[PDB]
Amino acid sequence: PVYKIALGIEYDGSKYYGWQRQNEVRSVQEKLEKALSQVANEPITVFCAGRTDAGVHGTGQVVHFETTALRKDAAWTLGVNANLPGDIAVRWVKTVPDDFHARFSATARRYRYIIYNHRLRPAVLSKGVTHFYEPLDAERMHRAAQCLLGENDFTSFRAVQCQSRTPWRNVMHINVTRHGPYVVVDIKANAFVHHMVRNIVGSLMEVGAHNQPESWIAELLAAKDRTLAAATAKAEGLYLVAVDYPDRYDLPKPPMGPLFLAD
Amino acid sequence: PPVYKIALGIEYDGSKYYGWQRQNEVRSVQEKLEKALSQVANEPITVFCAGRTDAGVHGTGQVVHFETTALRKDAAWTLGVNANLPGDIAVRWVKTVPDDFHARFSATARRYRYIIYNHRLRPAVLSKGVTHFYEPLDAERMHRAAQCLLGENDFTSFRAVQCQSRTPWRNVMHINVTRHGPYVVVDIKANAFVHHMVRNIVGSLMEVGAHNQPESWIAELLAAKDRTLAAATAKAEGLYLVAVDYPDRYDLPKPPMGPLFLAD
RNA sequence: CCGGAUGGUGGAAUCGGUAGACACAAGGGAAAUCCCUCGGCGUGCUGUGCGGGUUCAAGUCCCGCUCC
Ligand SMILES: [K+]
Ligand SMILES: [K+]
Ligand SMILES: [K+]
Ligand SMILES: [K+]
Ligand SMILES: [K+]
Ligand SMILES: [K+]
């Protein structure tokens, strides 16, 4: 018998060279497979809903695999976790049909960017938040961002190493708010082009610091040029908070956080 | 030569340090902090913290002071020192204070926050900054079973052996337990605390929360004046020295105590 | 006149904080993905035209020299 299982993985990529399995470096996927394999007692290969670059964290990542071995729930949750490193962890298990597929079944991914806005660098979670010196204007930022909403040509916020096809994406919602000293950027789209978020954030920050007009983000978008927008934003601050899947699969959706961040 | 009494608001992540207490043998927050301060003042510097934390415990409201004959502009102590500090340690603010100031002795009351990730499966993000407690906690029940420690009591049951205070008596300003999504936070403020006082109150408070003991237990323990009766000391990675109290005359800056996104 | 002269190329570095972010190449190993290297030395040092200086700290300031 083949069993298609879906796991909700969570992690802290600060100590990993990303998710993708590199035969020469540390990858969340690798550590995750080693464990799953020990439980199923057979070589296991997983498929994630969205690979994160080296540095980016995850709290809503979703993966699936097929094992011939039958393990009770705890085996996949409490079990795998017992084999996983402290930074990586399983949030929930759920057997799914054959028509499910972490990546291809995903209707839209969602990210959150954590910006610690203070003159002096942070200490706690120094690898989990991006530190931005210049005073940000959450208000102004949010406004200068609604122009990216909908379907547009994110070429200006694209990448040259983008292995995807058409640079067109559909943004469900992009909001920027401030939590005390923090500034958070929540963005949801059907998908994103290489470094799309870290780029939108980069240019959004310049605006926030009043180094550019609100109209700049819009001018960039239509500029269809990358060498016009700000430089890619730091990684340590990006969190893959949540992925969208058809309600028919009935996958559990726990708080996306990160941490104390309201859902 | 002029002597300058300076007060720094230090913040850090003790996950990688054997505590604050400078030890000529291991990594201590205080040591790394002094090395830096010294490079700035270009003279051996010795600091005094408002409350030493044990190996593991973090800090976001810690306050220290020192005296240097060297005159450095503000940035030198803030942006400067930080530039010499490790990434986990950091200065939050500088402030020259009078001679009658003293981080420890001037402190009117310290304050802590305990972060409990209440979920069957262990956390990944901040795995060293939050305490993972398997059994389902009852924030409500916990808070209630705690108000009995409020005020001045004999915290012998929540004390320790390696304790140096000549008296295990303390005055609790307030102890509250709330739940943030999967988290359970315990905020406690007192004039001072006896060795492992907080981690102990939390330990026994958790047993109650998990319904392994009655709300009346915390109270029975307190009056029991016995330690071998209460729960075992709670984990360290979850304790944060969020804030210290000082006379308003000193006018020290009081930024958000957090940790992180935690409302002030 | 004043503002610049930093990597192979752009292009950064909080009204002195401890280089080269970021982007785009190149080269090598495991059409493209990916690791590491890509100032000079080598057997970590000195290096932000060039020596000298001040400062705990200099690309970041004071002085003499070359060119926009
Ligand atoms: K630094
Ligand atoms: K430098
Ligand atoms: K530098
Ligand atoms: K010098
Ligand atoms: K120079
Ligand atoms: K000069």
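Swiss-Prot numbering applies to chain B: residues 7-270, in that order.
Cβ coordinates are placed from backbone N, Cα and C, and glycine is handled just like the others.
Long-range Cβ contacts of B:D60 (active site, nucleophile) within its own chain (separation 6+, distance under 8 Å): B:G25, B:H202, B:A242. Among the features that Swiss-Prot reports, active site, nucleophile is placed at B:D60.
Look at Swiss-Prot and you will find B:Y118 tagged as substrate binding site, backed by experimental evidence. A sphere of 10 angstroms centred on the C-beta of B:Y118 (substrate binding site) encloses 27 other C-beta atoms.
Quoting Swiss-Prot on the mutagenesis of B:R58 to A: Loss of activity. With a 10 A radius on its CB, B:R58 (mutagenesis position) counts 17 other CB atoms from all the protein chains. DSSP classifies B:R58 (mutagenesis position) as coil under the three-state reduction.
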Filtered recorded positions, from B:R58, B:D60, B:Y118, whose Cβ is under 6 Å from an atom of ligand 2: none
Inter-residue C-alpha distance, B:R58 (mutagenesis position) and B:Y118 (substrate binding site) (nearest angstrom): 12
